[PDB]
Amino acid sequence: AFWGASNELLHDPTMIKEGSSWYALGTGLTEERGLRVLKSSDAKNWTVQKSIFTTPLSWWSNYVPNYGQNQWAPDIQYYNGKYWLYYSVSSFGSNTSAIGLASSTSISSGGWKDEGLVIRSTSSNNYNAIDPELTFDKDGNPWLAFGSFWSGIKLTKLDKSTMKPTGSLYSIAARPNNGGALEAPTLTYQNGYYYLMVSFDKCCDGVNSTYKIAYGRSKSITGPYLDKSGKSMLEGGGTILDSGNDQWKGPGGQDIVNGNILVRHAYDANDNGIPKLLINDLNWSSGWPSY
Ligand SMILES: [Ca+2]
Ligand SMILES: [Ca+2]
């Protein structure tokens, strides 16, 4: 079922439970520094907390010299006794970007240790190092998906002791004939399959907001991810979970929480087109994700 939509603005959400509260994190407000943090007791009515990175980290300028003041598209998990917070440092439209990592033993305390650079991109790369997603393979070991535009969604294994990349960089979703207009991966292993969801974006309106949520599955984490029709996500495949409705436009930025909750943003046609946090239960019983 549909849990509801938030009061508070949130874009590119991730969410996690800590004690008697839920925390939802998102892209920082454009006019502020850092990452946006919301807290609630009911996952519906949220209060805005002090942001993460109200002070920027000094190393960011070494990789993204004219980074925008807000950081983007956080991702969080608790693993091996710590919270791991991946996030994006970038500037609007650019593929000169970096994904950073911070760690904590408590979200409510608001203390984060800088773990440094995860992966970066420059104009010389055919991908954009934003929109991280931490996932776990069938052996419980960590991997990172990321990407936005250019040749699309990438995947690397992570070293379980440093939480940074190891091995080769794999390609797992692309839209070669629609301008590379996809972003924001989320990836989970359920019932013997790897599932990849991505946001398909508008390619051609000069704004490139999210538009639909699309999915595919694969027996191996490195793909190919195939949609319900059998089409590979590397060739623009992806079955549409959600294309919005009368009130809620451009759903995207989706993240799978606890295996069976889907959070996402969508833009409120009844409230100035502001992106809000929408949450549904997720069912996998069909072989595929469903509301
Ligand atoms: Ca995300
Ligand atoms: Ca996630």
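Every residue number used here counts from 1 along the chain in the order it is shown.
Any Cβ shown, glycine's included, is placed from N, Cα and C.
Annotated in Swiss-Prot:
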MUTAGEN   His11 to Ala (Swiss-Prot position 43)  Decrease in binding affinity
MUTAGEN   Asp12 to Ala (Swiss-Prot position 44)  Loss of arabinanase activity
BINDING   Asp12, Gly93, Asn128, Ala129, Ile130, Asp131, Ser148, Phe149, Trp150  substrate binding site
ACT_SITE  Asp12  active site, proton acceptor
MUTAGEN   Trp72 to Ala (Swiss-Prot position 104)  Significantly less active (10000-fold) than the wild-type arabinanase against both linear arabinan and arabinooligosaccharides
BINDING   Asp75, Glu133, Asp255  Ca(2+) binding site
MUTAGEN   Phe92 to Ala (Swiss-Prot position 124)  Increase in binding affinity
MUTAGEN   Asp131 to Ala (Swiss-Prot position 163)  Loss of arabinanase activity
MUTAGEN   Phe149 to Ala (Swiss-Prot position 181)  Significantly less active than the wild-type arabinanase against both linear arabinan (50-fold) and the arabinooligosaccharides (1000-fold)
MUTAGEN   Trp150 to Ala (Swiss-Prot position 182)  Same binding affinity as wild-type
MUTAGEN   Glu183 to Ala (Swiss-Prot position 215)  Loss of arabinanase activity
ACT_SITE  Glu183  active site, proton donor
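Sequence features annotated in Swiss-Prot and their locations in the structure.
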residue: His11; record: mutagenesis position; CB count, 10 Å: 23
residue: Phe92; record: mutagenesis position; CB count, 10 Å: 9
residue: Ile130; record: substrate binding site; CB count, 10 Å: 25
residue: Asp131; record: mutagenesis position; CB count, 10 Å: 29
residue: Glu133; record: Ca(2+) binding site; CB count, 10 Å: 26
residue: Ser148; record: substrate binding site; CB count, 10 Å: 28
residue: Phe149; record: mutagenesis position; CB count, 10 Å: 19
residue: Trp150; record: mutagenesis position; CB count, 10 Å: 15
residue: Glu183; record: mutagenesis position; CB count, 10 Å: 25
residue: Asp255; record: Ca(2+) binding site; CB count, 10 Å: 26
Length of the line joining the Cα atoms of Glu133 (Ca(2+) binding site) and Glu183 (mutagenesis position), in Å: 11
Pairwise Cα distance for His11 (mutagenesis position)/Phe149 (mutagenesis position) [Å, integer]: 18
Coarse DSSP state, helix versus strand versus coil, of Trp72 (mutagenesis position): strand
For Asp12 (mutagenesis position), nearby residues of its own chain (Cβ under 8 Å, 6 or more apart in sequence): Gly26, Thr27, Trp72, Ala73, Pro74, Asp131, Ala184, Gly253, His265
Shortest C-alpha distance to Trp150 (mutagenesis position) - which of the recorded positions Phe92, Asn128, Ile130, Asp255: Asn128
Recorded positions near ligand 1 among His11, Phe92, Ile130, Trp150, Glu183 (Cβ under 6 Å): none
Distance check against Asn128 (substrate binding site) for the recorded positions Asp75, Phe92, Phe149, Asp255, keeping those with Cα within 10 Å: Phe149
